[PDB]
Each structure stands twice: as C-alpha cells, then as structure tokens.
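J.: Pasting a structure below so you can have a look.
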Protein chains: 2
Amino acid sequence: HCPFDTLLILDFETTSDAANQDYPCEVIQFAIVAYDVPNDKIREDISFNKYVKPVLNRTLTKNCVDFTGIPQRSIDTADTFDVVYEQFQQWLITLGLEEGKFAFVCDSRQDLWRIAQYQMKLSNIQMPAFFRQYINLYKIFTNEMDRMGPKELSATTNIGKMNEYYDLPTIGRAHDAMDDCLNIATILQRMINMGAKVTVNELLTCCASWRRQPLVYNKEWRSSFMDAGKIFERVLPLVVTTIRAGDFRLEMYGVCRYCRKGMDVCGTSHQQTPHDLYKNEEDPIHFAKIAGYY
Amino acid sequence: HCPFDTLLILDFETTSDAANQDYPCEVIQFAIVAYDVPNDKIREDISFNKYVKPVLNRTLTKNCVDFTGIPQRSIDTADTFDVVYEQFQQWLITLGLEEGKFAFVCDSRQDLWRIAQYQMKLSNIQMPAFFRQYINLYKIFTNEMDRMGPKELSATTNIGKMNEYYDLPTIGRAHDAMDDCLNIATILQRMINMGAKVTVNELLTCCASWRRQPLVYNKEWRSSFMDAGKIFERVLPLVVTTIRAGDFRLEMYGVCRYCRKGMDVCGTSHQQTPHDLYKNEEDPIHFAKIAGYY
Ligand SMILES: [Mn+2]
Ligand SMILES: [Mn+2]
Ligand SMILES: [Zn+2]
Ligand SMILES: [Zn+2]
C-alpha cells in the first residue's frame, strides 16, 4: 500500500537558453493532474494548468519556444508567478485534502529541487512543506528495472525512458507540462500495477555534509548540464536527501530531515553559503546574482 | 565641406536573439567618439563608453554574447538606460559642444532610427533633436563608390564593406560598440581626406506618404532581418527621410522635416498607427505589445 490517498503529478516548464546553463529559469507553465490511490484512477478532470509571464526574461528565446512549443503570445497574456502560485493554493483548498495525506510526484528532482525552489526565491515565497517532500518517480523506476530486468533504452528523457520501458504510447507532445503530467500519471499507474512501491523518496533539507568542502570549480560549467547541476547544488539553500521506502513516515511532513525544526522556521536562510564560489567577479555566477544569493 | 565643427560617431549594441526578429531590443552598450572636424583629428580622449543593464530581457542570449562579445558580468554591474542616458546628457554638457553644431555619425540607419527610437520608448523618453538628424555614413559611402569607381566587396556588415573598399585594417573586434566606433571614425576621416562631403543626410520624421499604403504582410517576417525592417517601419512613430547634401541647412536642427513643428511638439504620438497590423490576435507582434504600441 502506498500511504497517500491522493497523488499530485506536477511538472513545470521554464524559460531557458539551451547552450547556457547560467540561466535564471523562470516558470512559464505550471501543470498538475490528480491521482486517486485507493481507486486507481487518473482524474484528469481535476487539473491545474496555467501559463506564467516571467519578469527577468520576458521574451522567450527561440530555442525555448522550440523545446516547449509554448508561443510568446501565450506568455504575454499570462499572470506572473506570484499570482498563478496563489491560484494554485486556492485550487488546492478546493480539493479538500487532508494536510500531509497527499504528495507530489515528479519526473525527476528538477521540478521541485531546482525549478520550484529557485522560482520561489525570485517570487520571494517561502517554500511550502508539500514541496519539501515528494515522489521522484524516475528514481523508483531505476529500482523497478533492477527487479524486473534491464532493457536497452534509446529514448532520451526520463519520461521517454519510462514510457519506452513500460511499453506505453506517448501522450501528446513532449515538454508541454500538462502533456508531461499525463504521461507521468499513466506511467505511475502502470508502475503501481506492476508492483512498484511508491512513497515519498526525496526530501529537501537545509544541510548536507558534502557541502562543507568547497566545490571543485570547473570553468566550462555553463555548457554542461551535469556540472551546472553541481553548482546549482551549492547555490540553492535546500538540497535533496534520499530516503528508503520502509523508512518514510507520514508525520515527517513538514519537519526538516536534518535539523528537525518546522518548515516555516527552516530554510528562510542558506545554512552552507558557498562563499568560496562568490569571491571572483572576473567569473561571477549570474543566476546567483539576479536571484540575490549574493 | 562639413558644416559641423564636431562629429560624434555613435554605435549601440543591443540584446537580441539571432533567429527571432520579433524581439524587444534593449541597449546594452553605448559608445561615442568625437572627431574634430577643423583639425581633421579623431579624439579617442573625447569619448563615452558605458555598458547598459536591460530590464525586459536581463540575461543575454548565448548567441548575443557570441555576436557582441559582451560578457554577462559587464551588464549585471551596469546601469539602466535611463541612468546612462542621463550620464550621456551630462557628458555632452561638460564637453560643451553647442547643440546644433555637432552631428551624430552612424554606420547605418539602425542606431538612431531603430535602436534609439525603440529604447527611448521603453525608457519613456522623448526623442531628442540630435537623434533626429544624423549622418548615415554608409549612405555617403555608396555615393562615394559611385563617384570614384565601384569594386567587388565580399564583407557582409557595412563597417566591413567600407574597410574593404578603402583598404583599411579592421580595428579591434566587430560588434563591440566602441570598436565599431573607432572603425567608423577611421573610415570617416579617410572619406573626408578623399574629398567626401560629410553632412546630415538622414532625418527622422513623423510621417510619410509611402506609409499611407498598408503593408503587405509577410507571415514569416520574424525570421528575416529585411522583412522585420518593414514591420519596424510601421510600428515606430518616426520614419527615415533622406535629404541631399545641397539642401541641408544647419537651422533645420530641432525642426521636423515633414510637419515643420518643433521636436518638442512633433514626436509625442504616432501619426500613422498601423491598425491593420494590430488586429490579428492569434499572431500578435510581441515587441509592439511589450513597448505599449498597443
Ligand atoms: Mn516537462
Ligand atoms: Mn555595432
Ligand atoms: Zn533544516
Ligand atoms: Zn513632424
């Protein structure tokens, strides 16, 4: 039994400029589809789907438009994140859910660890408890592949992979956040029926001991998604810690896995500020500066 | 030949996204170098050179930094245009060149007709007289070739063609505004030494009979520099009109060539608003929308 009655599949799309990783991503699409656990039903009549107007980079680069297929008129016409995120909160209450008895599900750590946290620094919104614990479905998927036996996967995204492996047709268009959500809900549902144990497996914590030793800087990092990741890790206050299925307990919402304080008192402030990175303004980190991490 | 005692070579560099013409260019570099007409001397010691921080698109596009060579750091520490423009105005005063007896010199109509006009709208500043009267050096150059003997030119930018024609070494790097300035300055000097009459040949006007005809809309304009130009001509209030060297009189300064009101009056609102373009709603013009052209 998965211990949540209802699972919320979330995906964002953001602003980007492909060849440049020192980029202050802003949310441009915010999508959710609800999943009924005891009933095993994807409920796509219980949705959230909004576009979002960025403030830092108002014009979407052509390559971003290409990736996401989101046309510029759709963002010009949208509200800013603070407004949209507010609508989100109202919509949540609409669902009459029991605090801590529902979890978000994403295709990776990107959506909540990186995207949501950063956007929320910008919009100056404290990160809520239900974003500080979630189900990284792809990680679960790695385990399911061990159990059920490896397979040759030519697909190129986390979703693509899971759809290929589970032998599921692609829903709609890649990188539309809602379409991404629909693929993940289907994947999740097939996963549960094939025997996957689905719980919270990632927690956002204020502190990790691998951040005490300054990071081995790598000059060409703004051209590598991996290496950018490593610096994203140092800059963002909250870092992803993992947790074994059998170790998770419902009542961990919403206390910090490291410092055990409440999530209205933890992460108002970086606990391992990477001063070592911020000391040479011959090569400064752009996304850290506009966000105001220094 | 030159009725001015001082010539200010001016070049701008802007934000951009190569493949997309429907882009709200903001000034990121502002460069000027003075040329002392009577002594025929370039004056690098009398120059202005500021980077400028954009507000609509704050993170330079990778191809933008590739094109211009401006690193993101130079703009994150820079001032916003409104501030820099005020510095410019101050600089002018302290050099105490008498308005009406200097003129700006550019490599094309781009700097003042497009770039300056648009940015001034963004920054909500009335177009000054000295931007409404200028020397398009390239225009003089095509007449000079006509007078002396055309030759085969392989270079693609205007500065490139002029350097190649007058057989001059490229100064610095292309698309650094200040370097562009130094090139233009050397081209001008040579032009003059070869007997060219260098005087204002382009004026910004409120109105033009050719704009009375609605523009035959090319649906793929956003990916063609030339067809974008057409759109840009209909949106921006002021239009380029040319004037023969024989006709220009110094006291045209501050007086609109078309309507004859003073430029305190002429300019404040669009005389030929392109309403025909602005009705298609599943295909809106982004740069117009963002600047408040509608
Ligand atoms: Mn997605
Ligand atoms: Mn230039
Ligand atoms: Zn904590
Ligand atoms: Zn006029």
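We're sticking with Swiss-Prot numbering for chain B, so the shown stretch reads 5-298, in order.
Per the header of the entry, the method used was X-ray crystallography, 2.8 Å.
Just so you know, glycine gets a Cβ as well, placed from its N, Cα and C.
Pulled these features from Swiss-Prot for this protein:
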- B:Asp15, B:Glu17, B:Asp184: Mg(2+) binding site (BINDING)
- B:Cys210, B:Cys260, B:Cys263, B:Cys270: Zn(2+) binding site (BINDING)
- B:12-192: domain 'Exonuclease' (DOMAIN)
- B:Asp15 to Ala: Reduces DNase activity; when associated with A-17. Abolishes DNase activity; when associated with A-17 and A-115 (MUTAGEN)
- B:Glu17 to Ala: Reduces DNase activity; when associated with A-15. Abolishes DNase activity; when associated with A-15 and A-115 (MUTAGEN)
- B:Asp115 to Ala: Reduces DNase activity. Abolishes DNase activity; when associated with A-15 and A-17 (MUTAGEN)
- B:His179 to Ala: Reduces DNase activity (MUTAGEN)
- B:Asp184 to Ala: Reduces DNase activity (MUTAGEN)
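Please situate the listed features within the shown structure.
T.: B:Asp184 (mutagenesis position) counts 29 other C-beta atoms within 10 Å of its own C-beta, drawing on all protein chains shown. In the three-state DSSP scheme, B:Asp184 (mutagenesis position) is classed as helix.
Spatially close to B:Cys263 (Zn(2+) binding site) yet at least six residues away along the chain are B:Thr209, B:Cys210, B:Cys211, B:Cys270, judged by Cβ distances under 8 angstroms.
Secondary structure from DSSP puts B:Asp15 (mutagenesis position) in a beta strand. Contacts of B:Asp15 (mutagenesis position) defined by a Cβ separation under 8 A and a same-chain sequence distance of 6+ are given as B:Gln33, B:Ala35, B:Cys110, B:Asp111, B:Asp115, B:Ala181, B:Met182, B:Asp184, B:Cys185, B:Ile188, in order along the sequence.
Its own atom aside, the Cβ of B:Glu17 (mutagenesis position) has 25 Cβ atoms within 10 angstroms in the protein chains shown.
In the shown protein chains, 25 other C-beta atoms lie within 10 A of the C-beta of B:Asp115 (mutagenesis position).
Neighbour list (B:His179 (mutagenesis position), Cβ cut-off 8 Å, at least 6 residues apart, same chain): B:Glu17, B:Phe71, B:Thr72, B:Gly73.
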J.: Of the recorded positions B:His179, B:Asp184, B:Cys210, B:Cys260, which ones put their CB under 6 Å from ligand 4?
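T.: B:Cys210, B:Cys260, by Cβ distance under 6 Å.
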J.: Please go through the recorded positions B:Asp15, B:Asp115, B:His179, B:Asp184, B:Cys210, B:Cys270 one by one and keep those whose C-beta falls under 6 A from any atom of ligand 2; give the result in sequence order.
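T.: Close enough to ligand 2 are B:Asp15, B:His179, B:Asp184.
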J.: Reduced to three states, what secondary structure does DSSP give B:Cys270 (Zn(2+) binding site)?
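T.: Note: B:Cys270 (Zn(2+) binding site) is coil by DSSP, not helix or strand.
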